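J.: One structure, as structure tokens, below. Some questions next.
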Protein chains: 4
Amino acid sequence: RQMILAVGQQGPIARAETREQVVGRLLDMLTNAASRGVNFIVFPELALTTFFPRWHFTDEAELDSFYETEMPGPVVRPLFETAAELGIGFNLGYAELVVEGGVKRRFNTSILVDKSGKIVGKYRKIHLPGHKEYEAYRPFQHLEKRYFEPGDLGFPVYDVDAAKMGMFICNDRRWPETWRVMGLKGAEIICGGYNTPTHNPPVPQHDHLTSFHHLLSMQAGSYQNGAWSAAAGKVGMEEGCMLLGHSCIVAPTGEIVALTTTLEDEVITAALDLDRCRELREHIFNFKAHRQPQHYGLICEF
Amino acid sequence: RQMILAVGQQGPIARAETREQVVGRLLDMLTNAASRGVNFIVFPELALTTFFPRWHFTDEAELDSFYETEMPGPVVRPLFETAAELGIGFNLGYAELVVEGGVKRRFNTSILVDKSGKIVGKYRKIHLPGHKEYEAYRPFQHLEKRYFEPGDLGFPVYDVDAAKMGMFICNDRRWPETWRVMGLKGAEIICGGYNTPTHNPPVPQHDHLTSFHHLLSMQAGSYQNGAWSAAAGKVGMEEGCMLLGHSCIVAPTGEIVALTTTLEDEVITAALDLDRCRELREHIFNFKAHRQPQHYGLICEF
Amino acid sequence: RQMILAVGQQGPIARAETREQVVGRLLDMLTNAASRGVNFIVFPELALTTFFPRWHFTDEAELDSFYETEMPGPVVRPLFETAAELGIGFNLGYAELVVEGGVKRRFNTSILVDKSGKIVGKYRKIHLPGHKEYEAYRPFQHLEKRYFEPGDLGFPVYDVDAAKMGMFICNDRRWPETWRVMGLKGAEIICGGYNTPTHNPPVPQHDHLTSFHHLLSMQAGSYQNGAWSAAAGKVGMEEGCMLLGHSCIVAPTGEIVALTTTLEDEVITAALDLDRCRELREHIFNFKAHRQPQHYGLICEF
Amino acid sequence: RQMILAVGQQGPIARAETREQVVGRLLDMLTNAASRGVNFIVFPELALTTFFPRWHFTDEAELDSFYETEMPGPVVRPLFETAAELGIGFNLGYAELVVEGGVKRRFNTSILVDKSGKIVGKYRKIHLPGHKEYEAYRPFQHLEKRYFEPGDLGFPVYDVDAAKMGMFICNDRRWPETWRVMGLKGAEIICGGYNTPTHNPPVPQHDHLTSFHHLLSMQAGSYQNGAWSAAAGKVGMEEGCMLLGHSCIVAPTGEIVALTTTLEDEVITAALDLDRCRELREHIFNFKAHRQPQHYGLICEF
């Protein structure tokens, strides 16, 4: 009923930093996580590679090298082996390539792994940000819509050891719908990671609100659904692109209870009461008492 | 495409203060607004009377006196007339009593009046907070559920002069769904009033978060829909109950561009560019490019 | 004791844009302000030209071009003339060039003009940020220490009409001592402007905190002295360098009561009540009752 | 250069709760802190008793009972022993009674105790809030100026194991001068406790800014001096009075990195790099390079 939640923030991953190098970095973050007494740690979106959707690819073989064809492969396996050894669970983001009768399916994926090292849940990015094709004016591209298709798992909630946990990935956190769907399935924790450049070329006049919009999204989603949340970022200057920091853990009230201060690998932790959620969900946001879904229909029209 | 939006915050209204006295105060805020170039002013929720839902009534005629059987009545007609010659539209909130089909219908209602002085549209509070029956364990009562039934008009968006405008009322603002429904309808300004006590009897351990939660709600609602918003409180120490100030105006980005500092009658204004919504609605929150209504189904189930 | 205060934020000024053009922009904002009942308006730091300290000048004559040798000169006169006839005071910042006793002195200067139109007071920037020598390993330069000397007027407070007003310029606002010197002289309003790059080459890991540190400083300064403050930015992308927006007005409590949202020429307004200062100065921050200067000595050692 | 910092917030202490009971509450916390891997833990102002300055005293013997005549007494001694044996430093607040030739000295006091159980420093509260004489309209008194005298040690900074640490107490945090004096003695950590009612009887219009004000004070102080800060509250409903929560740990940038969410005994932690201070203190606030104490003279006059 009580647990210790952590965020394993990563600094940049170089274009040619090997998965084995990154697993080692992830491995140390468990280390620091036992030291602050942690039960579950959340790692970033696409946490095994540089953020490749910044580049416009012409060579398919090159592109595929940034995806996982299994999870875990021999390279990533030490990450799991160690989880089952120390008994800490985690949320890991990666690029998932599946081949279905010769057809390649491309997903921005995150999984939930338990004290025992078992994959107990998967999510696939539903809200894919960025643009459809190459744009010369931009210092970097954001080509997620080309390199991934929108996820086909919906927004599920899973038991992970003691807790009901939902997953979001990156831009997902900006949609109230992401949170509401998992709120409606009783998520106690909603977690995921992100890569959020501090510069947006189409709308550079919002650059100085990057931290603001990021924090506003977490605080509001948490509050509105009485859920704990954690956001693990890949942060700092990666391949000449500055990524937003401010990885955080948020209480069901919307209060930020942990915040990272560096642009490097950083473990933050927070003490988690799974019944705290009831301060909102059995009261001001008592759904059975207060929501009027009959009057929300337009939201689900398509 | 550009206008000056205002909020006319009310200091407390005593149980003995007459509707005439209250309309005089409103008249004063109107003329103050004019001096500051204002085209439209948002007034508070149940702006004509003290906040009666805080008391348990056993005499019905005494409960009824707090309602309007017409809008405008002869006492309120001065507000409409003055507003008309000044070319200032307004959002006014009040208790509405209508009798249809052998049923006394009671609503928490707001109207939009355009600058020509035409009542252009109506909203009726859909999310009623508090409780239905008197509760012993409470300092003061909160009986909106007893004295009002849910609104029967959905969340409409109306053309008001040049702008698409939706209303919310008090607790509605706390629900992302309220915002999203009007966002999907293209609302450019979303506005309404509130009475929000600084003490909450079922959860007094959130009392120090009253301002936090109020502004988090407006800011996140505005950002996620690219909407301007304005929120007019009735504030101060009213009949022993302290009401939250911080009446505000909010940009489509979630930035607060005007905020009250007194707990009395006070008019704040901001410059308003309807095209700024585009910044979000043609980009990060392009609903057609990005939204995924087919995974949002659980939200509209009832 | 009551007035309407404005901030006149400027979008960027190119290297080749002329004093008469910039004065044109300033008059427009001045015009917009009068329509909104404004009594006093704050303009930015070095409001008359581009931010020259960003470049290394070898030609002493071209450096001197950016300075004023009189105030107002012929080009700036129309600003004075108009504001005087409207009865609207202003704060204007500029680069000042004065020769006294064989010495060519260069100051980062601001003045207060009252509503009849006399220059009532001058202030010269005391805290010069940046560096003295060209520094290759930074993308843009910040040569204020080279191009100005620290000001020789202290931190004055002047009677401007009904109000006790003090000035700061840019980096001054970050030093609690700026605020406190004027606090101790009874300032009711402390105003000034700034050019604040959103990138900082020595410490780029604070880049995403630029708005935060800017607002923190205003809000803390205002609250601790019980003063209204007003901060006029010159903002947006200027000569390849992006400058912070977020111009604002702040109440004696430290509450932001008006905030800009564009990165362009933009007027914002706020009703100021000079007696609201008492809430802090006759109570929690009553200096006579509470302050212990016997223990502050280390602050004044030089 | 690294260490873990904890805040051990307290929930209410009742008027008749004993010191043995309280020490046991603090012992629990000192214990957890080790389990979480903490090096130094901050406890509240007057952490050994209910907040007695809320009452008007008419009996000296009864008043004296809330004070320590020695540090530690036999009762408090276990706290010293357990912390020393666990190798955890702490900051503890209490009421100090000293006798000098029959003259009684009263102080609102806090001490620093290092890992080895040695008392390495003392601070006595310099800025005493509230009023001096009984005021009947108030639901609780604040009679600190009657029950203590202003502290006589100044704002010292001490070597605590690895760190230079300054102490403030409660209201002290609101004064830029507190922070600046210790900033100038090179504090890397500035910590203390508070009892901060959320209702202030003479200025109730700021009640809903209580968190805002407390946090604003913390963040600005830290940023301005490039110091880590920790603030441990005694919180919750204590003898009828609601005391502010939001105990926190703050980085030298003024970013909150840990925050309490309950109103009961709660332990929070933060990873502190004593060298992060350099980010401020060698750049924007490089005192030697930038400060102008020559011009600050009015600050130190008495």
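Chain A is numbered as in Swiss-Prot; the shown residues are, in order, 3-304.
Using N, Cα and C of the backbone, Cβ positions are placed for all residues, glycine too.
Grabbed the feature section from Swiss-Prot, which reads as follows:
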| type | residues | note |
| --- | --- | --- |
| ACT_SITE | A:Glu47 | active site |
| ACT_SITE | A:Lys127 | active site |
| ACT_SITE | A:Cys172 | active site |
| MUTAGEN | A:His129 to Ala, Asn or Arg | No activity |
| MUTAGEN | A:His144 to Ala | 5% activity of wild-type |
| MUTAGEN | A:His215 to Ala | 17% activity of wild-type |
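Can you walk me through where each of these features ends up in the structure?
T.: Mapped onto three states, the DSSP output places A:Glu47 (active site) in coil.
Within the same chain, the residues at least 6 positions away from A:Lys127 (active site) whose Cβ sits under 8 Å from its Cβ are A:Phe109, A:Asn110, A:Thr111, A:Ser112, A:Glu146, A:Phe150, A:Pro152, A:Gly153, A:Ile171, A:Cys172, A:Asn173, A:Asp174, listed in sequence order. In the three-state DSSP scheme, A:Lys127 (active site) falls into the coil class.
The number of other Cβ atoms within 10 Å of the Cβ belonging to A:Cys172 (active site), over all protein chains shown, comes to 25. Taken residue by residue with DSSP, A:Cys172 (active site) is part of a helix.
Listed in sequence order, the residues of the same chain lying 6 or more apart from A:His129 (mutagenesis position) and placing their CB within less than 8 Å of its CB are A:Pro152, A:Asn173, A:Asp174, A:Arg176, A:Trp177, A:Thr180.
In three-state terms derived from DSSP, A:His144 (mutagenesis position) belongs to neither a helical nor a strand segment and is classed as coil.
Counted within 10 Å of its Cβ, the other Cβ atoms near A:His215 (mutagenesis position) come to 21, all protein chains included. Reduced to three states, the DSSP call for A:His215 (mutagenesis position) is helix.
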J.: Using the alpha carbons only, what distance in Å do you get between A:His144 (mutagenesis position) and A:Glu47 (active site) once rounded?
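T.: Roughly 14 Å, rounded to the nearest whole number.
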J.: Looking at the recorded positions A:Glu47, A:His129, A:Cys172, A:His215, which ones have a CB within reach of chain B, meaning under 8 Å Cβ to CB?
T.: A:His129, A:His215
J.: Please list residues from the chain of A:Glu47 (active site) whose Cβ is under 8 angstroms from its Cβ, counting only those at least six apart in sequence.
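T.: Listed in sequence order, they are A:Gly95, A:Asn110, A:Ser112, A:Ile171, A:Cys172, A:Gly194, A:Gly195, A:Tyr196, A:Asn197, A:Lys236.
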J.: When a 10 Å sphere is centred on the Cβ of A:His144 (mutagenesis position), how many other Cβ atoms does it contain?
T.: 21
